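Asks: Sending over a structure as structure tokens; questions will come in a sec.
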Amino acid sequence: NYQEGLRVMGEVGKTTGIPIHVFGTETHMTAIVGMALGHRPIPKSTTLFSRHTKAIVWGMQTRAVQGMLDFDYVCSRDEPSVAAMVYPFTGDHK
Amino acid sequence: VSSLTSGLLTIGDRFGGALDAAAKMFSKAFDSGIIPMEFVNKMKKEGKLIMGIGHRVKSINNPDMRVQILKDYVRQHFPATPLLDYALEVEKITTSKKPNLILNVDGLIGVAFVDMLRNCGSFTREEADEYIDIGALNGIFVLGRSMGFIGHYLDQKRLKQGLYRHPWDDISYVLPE
Amino acid sequence: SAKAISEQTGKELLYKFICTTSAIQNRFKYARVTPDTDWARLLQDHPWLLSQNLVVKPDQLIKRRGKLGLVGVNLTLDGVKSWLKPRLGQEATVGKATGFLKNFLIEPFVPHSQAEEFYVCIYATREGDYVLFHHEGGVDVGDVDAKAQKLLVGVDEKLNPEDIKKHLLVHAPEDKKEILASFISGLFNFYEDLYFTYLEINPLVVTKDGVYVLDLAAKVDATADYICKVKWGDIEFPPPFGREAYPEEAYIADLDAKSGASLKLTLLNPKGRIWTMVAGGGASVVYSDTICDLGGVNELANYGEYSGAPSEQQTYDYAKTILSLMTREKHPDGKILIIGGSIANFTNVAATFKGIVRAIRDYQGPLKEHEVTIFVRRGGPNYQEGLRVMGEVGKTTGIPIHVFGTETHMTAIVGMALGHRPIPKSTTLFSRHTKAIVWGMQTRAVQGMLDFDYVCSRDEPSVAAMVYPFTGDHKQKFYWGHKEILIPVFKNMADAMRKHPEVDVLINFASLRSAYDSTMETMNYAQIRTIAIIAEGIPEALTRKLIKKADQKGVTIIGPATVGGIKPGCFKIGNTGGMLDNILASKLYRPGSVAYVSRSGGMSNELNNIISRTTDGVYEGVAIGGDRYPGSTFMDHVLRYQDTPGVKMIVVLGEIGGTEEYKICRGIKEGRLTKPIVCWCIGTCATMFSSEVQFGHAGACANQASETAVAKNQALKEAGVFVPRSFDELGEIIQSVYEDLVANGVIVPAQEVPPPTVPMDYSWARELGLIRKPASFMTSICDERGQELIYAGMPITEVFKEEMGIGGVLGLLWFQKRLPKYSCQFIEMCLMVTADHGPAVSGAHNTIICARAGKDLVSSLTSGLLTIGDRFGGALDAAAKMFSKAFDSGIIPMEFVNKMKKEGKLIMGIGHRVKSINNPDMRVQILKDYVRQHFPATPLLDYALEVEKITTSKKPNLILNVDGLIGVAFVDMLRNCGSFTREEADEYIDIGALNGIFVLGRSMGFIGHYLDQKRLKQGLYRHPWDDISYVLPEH
Ligand SMILES: CC(C)(COP(=O)(O)OP(=O)(O)OC[C@H]1O[C@@H](n2cnc3c(N)ncnc32)[C@H](O)[C@@H]1OP(=O)(O)O)[C@@H](O)C(=O)NCCC(=O)NCCS
Ligand SMILES: Nc1ncnc2c1ncn2[C@@H]1O[C@H](COP(=O)(O)OP(=O)(O)O)[C@@H](O)[C@H]1O
Ligand SMILES: O=P([O-])(O)O
Ligand SMILES: [Mg+2]
Ligand SMILES: [Mg+2]
């Protein structure tokens, strides 16, 4: 949600009168430097993974596993990349 | 036992009460001698809804299977069903208002049970009327549902379900200042 | 509405209820004859048929019978039979109507002179009822409207008999004036009390003997059935002569009558290839019109509609009727189904379309066989979801379905289907300060209003309180943007009014039955100046009384049978405009310069769409409702608009019938209406000149030609009104007007300001699959959500059909398995032996103590159940666990016995107080024997019985007891019945399924005790002090 974060920055500039120039991912990271200085104008195995790779996640990392599974879905993978999880404090469960 | 009782303790008024309530309401109306239409209007005037009438989806054209199963057994085997007859006549009136104002399973069981006590020939009227009053009908629901609740208890244990905490998003906090 | 009744039905009610000093002769002397008449039965019921000479005439809503020679006068019963021989069952042509003569009426012949024939008629109008009387009655009465003595009985007025004598009976013979006055007076009360809208007696015969009702022609207010059912009885409304009724028409009529929704169906040409299933009474007409205009008049099969938010089931029942009707015979060019509608306000489109989709799935075979192509166009609440389901059923069945939304012009799918075009009194009523009371429990309507208010940038919500008579006073939660607010709900209107003096508008969601009284009550609170009556179906007569009171009290009525109206930026009546998305789509959050008035609520929502796309928007819009006499008429609102400075142009959506639209022509002529007016009157059809043949002499004259939509449209265009070519040009002409007005500086459009933002509803976002939220709960035993209840995959009907029993049901809910019959029977057996064991046990004791302490069943039962677990009731589980462990560990019975001794443990399920190896326990005997007989294998029981051999050899009472027997037997049943894996059987034991058996079983005994104590009327228990050893600390 960087788009809205850049909005609060632009807004504080307007309300205070301080000149604030706000840029996103579309701008090269270091482009603001040249702009600020006034040089440019302000506008073993070879293969490790396959589409068949199945992994075990050691730890209770729900967000990470879900993240992986959303990437897999969007990649049009046939099966999820996480096969099981290992968490030593709880008994076996799903 | 703790899990079952925790659930059973909700049975009584707004949940599980309807069988006893319907039986009592319809018995009163029938025994008072008022005709079904008089009853429907009396309730409207008193600002009361009929206990054992209404369904969310099921209507006159789309029947409740539980009610169908029971209604059919009762007609086929019970010698006499005067209260059920009375209730079904009330249903004819209410469904003519809104189609989903059917006689529901709580109402059906309630009036069927009263007909069973009164007309099976094992009880005097006094006996039949005392059993209804002391809450025999509540016993039916409690004993019946106890199976479902034990079912759920076993299910949750088998499903290895973790501790529940209600989400704060579903709670409206309206505290003093 | 007002429906015609037979002469028999009329005479019956008349004879039965007319109260008069006048002796009415030949009461109940009338007999009905059909081709199925049993003359012997007829004579048994009517012996008077032989007493005197008779008159025979048909009772089929055939007017001017006598002039057609269809009245056989002064005949014997033999003569009547002879007269009917060539007529009964014969086809007859009365004007342009051809049908069969099926129904006849026999009456006694009344000898009288022509001087002795009279004419009486009573008929309702908006202003009250008219009573007509003429002393020259008979078949030669002629234009009775001009000839006869008129008299108006005002609305809540009484017919004073001096006025009858004074004005009606002017040319009546002096000697017959008192009898006629007495009869007319009595007739008027009968007309009133039975809800007639028209009642005509020609001739009324008055002889030296008394009054005779020789002929009846009456229409009743069919909507008033809920009142009169008792008096009316099994009243049948005959279809007009020549028209032959269909069983499908009768079915839909029944559905409509039993619901708050409107479901109408009339077959035009059963063999036509064009079928319509349109939502809304307005749209139905417009679609019928468009088809007629594109030449399809001869291929149009029906005219019907569904509206007023019908259930999925009602929509299914309606749809199946249409689909059934169109798949009776094949057409060479196939058939068309037009599933249309305008943009809905409250009819949930997702919901209604699911009903239709279900009917299409059921009729997919015949629909493919009859080469049916479907065209859908609909807008409104959740239309997005309903349109998706339509497209999907077309793919899955193979039926060609073309689905369109609000972006498509309403009538565009007609040309698409026919293959002509390719398939791609107070002026101001509301302010921004207006506060209202909603009568009824309408949460969605209220929230809808509140969302409109927030986007209109109103400072306060438009709903102040709600009145719902069934609940006690409480507060209801609502949303003001994203902030939760509370709205008060009152049991009594008196309290609401008292606490909210700021309220001046009342929105009435009361049912047709409750509506009259609730409105009448509101009128007793002078603060209320505008009432919106939503209910469709209030008897005409009761509405006239609401108009009279509102008129004299200065209260403006919008309705009945209306959605309401909308004043963009200020106020919106309940559901007008529908969901926020439509309010935003048609830019109804900000005002324009165009004001409109419509009869149809649905067409009002289409007008918002049209006006928004062609002009600067709607200033104010009103749907006057569809009932015969509306609370506020077209002219009433047109004049308000003419007098509102902000209104720059007016749009009127007229209809066929009535002469209201002519008041506008008159207004323009008179110079009262100066603002440009755009008008279209819908109903340009009836090209099928049905020309509903005049009911009796009183109505028969007027000018039914001027009433027509074609006539009105011509008259208005000549008057100076801007009238389009057809409905499909209505957008163009409105745009044409607006462009001239901006060009002439009359309209100065304002710059567009973005409205405040409101978050999407979770329910809605989830429906469109935009968001995902993980479920907090997981279940697998029962599903109540379906058509049918499901217990572990098996539907409840199958449960009974397969004769599962309590045992069987327990198998599904507890183990989610269909167990063998022996297993079920065994479970039932366990439950029976564990049912009770006297009142001395820990649990029973507590339940009894509790019952005695005056508690309820559930408290008393629980109090006892809470002792079950360890030292009481534990044994079943304990024994099963112990023996399983020992068996499975591989130790031999003797090794087990000694292991336990060494560990200092007693065997669970071994031992009895009295029962020994010579004196057995019957419960154990019963169970052992069942198990031995029916269980395929019992290895654990075998092991346990071997342990028993060892323990009884020590002490004779160390027998395998019932808790041990059930324990081991149950383990053997789980492991060896073949429904469970070893893992499954072992988990069930561990999670305590066996505890469940004892708890469920003993629950019966405990309820037994509770009832017993209550029946025994046992008093409070207090334990005796003598049984208590007090060992307190020393002070
Ligand atoms: C009028 C309307 C708002 C409400 O109708 P509804 O849902 O059928 O009415 P209710 O919610 O009040 O319920 C109907 C009856 O069932 C009764 N009822 C409900 N549950 C009951 C129960 N368990 N026991 C007994 N009676 C019960 C209510 O008391 C009510 O009685 P009443 O009609 O004598 O007041 C609705 O029908 C509607 O929207 N109609 C559309 C009309 C239309 O076309 N408008 C114009 C737009 S152009
Ligand atoms: N019962 C009767 N006794 C005597 N004359 C009758 C009787 N019924 C009808 N008539 C005569 O027949 C005429 C036609 O019957 P009527 O009921 O008025 O039918 P319609 O007006 O439809 O032609 C009446 O005007 C009356 O003169
Ligand atoms: O049924 P309608 O015409 O009021 O929409
Ligand atoms: Mg006549
Ligand atoms: Mg309607």
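In order, the residues displayed for chain C correspond to 2-425, 488-1098 in Swiss-Prot numbering, which applies throughout.
Cβ coordinates are placed from backbone N, Cα and C, and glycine is handled just like the others.
So Swiss-Prot says this about it:
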BINDING   C:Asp257, C:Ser260, C:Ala262  Mg(2+) binding site
BINDING   C:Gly309, C:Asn346, C:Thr348, C:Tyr364, C:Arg379  citrate binding site
BINDING   C:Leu779, C:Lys780, C:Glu781, C:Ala782, C:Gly783, C:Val784, C:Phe785, C:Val786, C:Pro787, C:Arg788, C:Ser789  CoA binding site
DOMAIN    C:4-265  domain 'ATP-grasp'
MUTAGEN   C:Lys540 to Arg or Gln  Decreased acetylation and increased de novo lipid synthesis; when associated with R,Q-546 and R,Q-554. Abolished ubiquitination by the BCR(KLHL25)complex; when associated with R-546 and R-554
MUTAGEN   C:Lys546 to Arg or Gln  Decreased acetylation and increased de novo lipid synthesis; when associated with R,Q-540 and R,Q-554. Abolished ubiquitination by the BCR(KLHL25) complex; when associated with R-540 and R-554
MUTAGEN   C:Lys554 to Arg or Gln  Decreased acetylation and increased de novo lipid synthesis; when associated with R,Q-540 and R,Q-546. Abolished ubiquitination by the BCR(KLHL25) complex; when associated with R-540 and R-546
MUTAGEN   C:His760 to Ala  Reduced enzyme activity
Asks: Fewest other C-beta atoms within 10 angstroms of its own C-beta: which of the binding-site residues C:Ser260, C:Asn346 fits that?
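Replies: Relative to the other binding-site residues in C:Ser260, C:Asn346, C:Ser260 has the fewest Cβ atoms within 10 Å.
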Asks: Can you tell me which of these binding-site residues sit near ligand 5, meaning the Cβ is under 6 Å from at least one of its atoms: C:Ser260, C:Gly309, C:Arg379?
Replies: C:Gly309
Asks: Quick check for the class: what is the C-alpha distance, in angstrom and rounded, between C:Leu779 (CoA binding site) and C:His760 (mutagenesis position)?
Replies: 31
Asks: Starting from the Mg(2+) site formed by C:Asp257, C:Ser260, C:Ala262, give every other residue of that chain whose CB sits within 8 Å of the mean position of their CB atoms, in sequence order.
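Replies: So the additional residues around the site are C:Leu256, C:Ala258, C:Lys259, C:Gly261, C:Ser263, C:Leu264, C:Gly309, C:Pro311, C:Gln315.
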Asks: State the Cα to Cα distance, in Å, between C:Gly309 (citrate binding site) and C:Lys540 (mutagenesis position), rounded to an integer.
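Replies: Cα-Cα, rounded: 27 Å.
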Asks: Taking only the recorded positions C:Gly309, C:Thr348, C:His760, C:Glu781, C:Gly783, which have a CB closer than 6 angstroms to any atom that belongs to ligand 1?
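Replies: C:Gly309, in sequence order.
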Asks: Which has the fewest other Cβ atoms within 10 Å: C:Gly309, C:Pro787, the binding-site residues listed?
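Replies: Candidates: the binding-site residues C:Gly309, C:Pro787. Fewest Cβ atoms within 10 Å: C:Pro787.
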Asks: Among the recorded positions C:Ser260, C:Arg379, C:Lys540, C:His760, which ones place their CB within a distance below 8 Å of a chain B CB?
Replies: C:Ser260, C:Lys540
Asks: Select one residue from C:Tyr364, C:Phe785: among these binding-site residues, choose the one with the most other Cβ atoms within 10 Å of its Cβ.
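Replies: The residue with the most neighbouring Cβ atoms within 10 Å is C:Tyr364.
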Asks: How many Å lie between the Cα of C:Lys540 (mutagenesis position) and the Cα of C:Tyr364 (citrate binding site)?
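Replies: Spelling it out, the Cα of C:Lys540 (mutagenesis position) and the Cα of C:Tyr364 (citrate binding site) are 44 Å apart.
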Asks: Going by Cα-Cα distance, pick out whichever of the binding-site residues C:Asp257, C:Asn346, C:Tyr364 is nearest to C:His760 (mutagenesis position).
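Replies: Among C:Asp257, C:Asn346, C:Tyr364, C:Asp257.
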Asks: Could you work out which of the binding-site residues (C:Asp257, C:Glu781) has its C-beta surrounded by the smallest number of other C-beta atoms within 10 A?
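Replies: So among C:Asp257, C:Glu781, the binding-site residues given, the one with the fewest Cβ atoms within 10 Å is C:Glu781.
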Asks: Closest to C:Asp257 (Mg(2+) binding site): which of the binding-site residues C:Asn346, C:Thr348, C:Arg379, C:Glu781, C:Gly783, going by Cα position?
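Replies: Of all the candidates listed, C:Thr348 is nearest in space.
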Asks: Near C:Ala262 (Mg(2+) binding site), which residues of its own chain have a C-beta under 8 A away, given they sit six or more steps off in sequence?
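Replies: Long-range Cβ contacts: C:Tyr307, C:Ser308, C:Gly309, C:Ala310, C:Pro311, C:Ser312, C:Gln315.
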Asks: Using only C-alpha positions, which one of C:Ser260, C:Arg379, C:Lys546, C:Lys554 is spatially nearest C:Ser789 (CoA binding site)? These are the recorded positions in the record.
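Replies: Of the recorded positions C:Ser260, C:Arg379, C:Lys546, C:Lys554, C:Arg379 has its Cα closest to that of C:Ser789 (CoA binding site).
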Asks: Given C:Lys554 (mutagenesis position) and C:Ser260 (Mg(2+) binding site), what distance in Å do their CA atoms have, once rounded to a whole number?
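Replies: Cα-Cα, rounded: 25 Å.
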Asks: Within 10 Å of the Cβ of C:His760 (mutagenesis position), how many other Cβ atoms can be counted across all chains shown?
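Replies: So the number of other Cβ atoms within 10 Å of C:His760 (mutagenesis position) is 24.
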Asks: If you measure C:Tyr364 (citrate binding site) to C:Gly783 (CoA binding site) at Cα, how many Å is it?
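Replies: Computed Cα spacing between C:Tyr364 (citrate binding site) and C:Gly783 (CoA binding site) is 51 Å.
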Asks: Which entry in the list of binding-site residues, C:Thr348, C:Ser789, has its Cβ near the fewest other Cβ atoms, using 10 Å as the limit?
Replies: C:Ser789
Asks: Helix, strand or coil: which one is C:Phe785 (CoA binding site) in, per DSSP?
Replies: strand
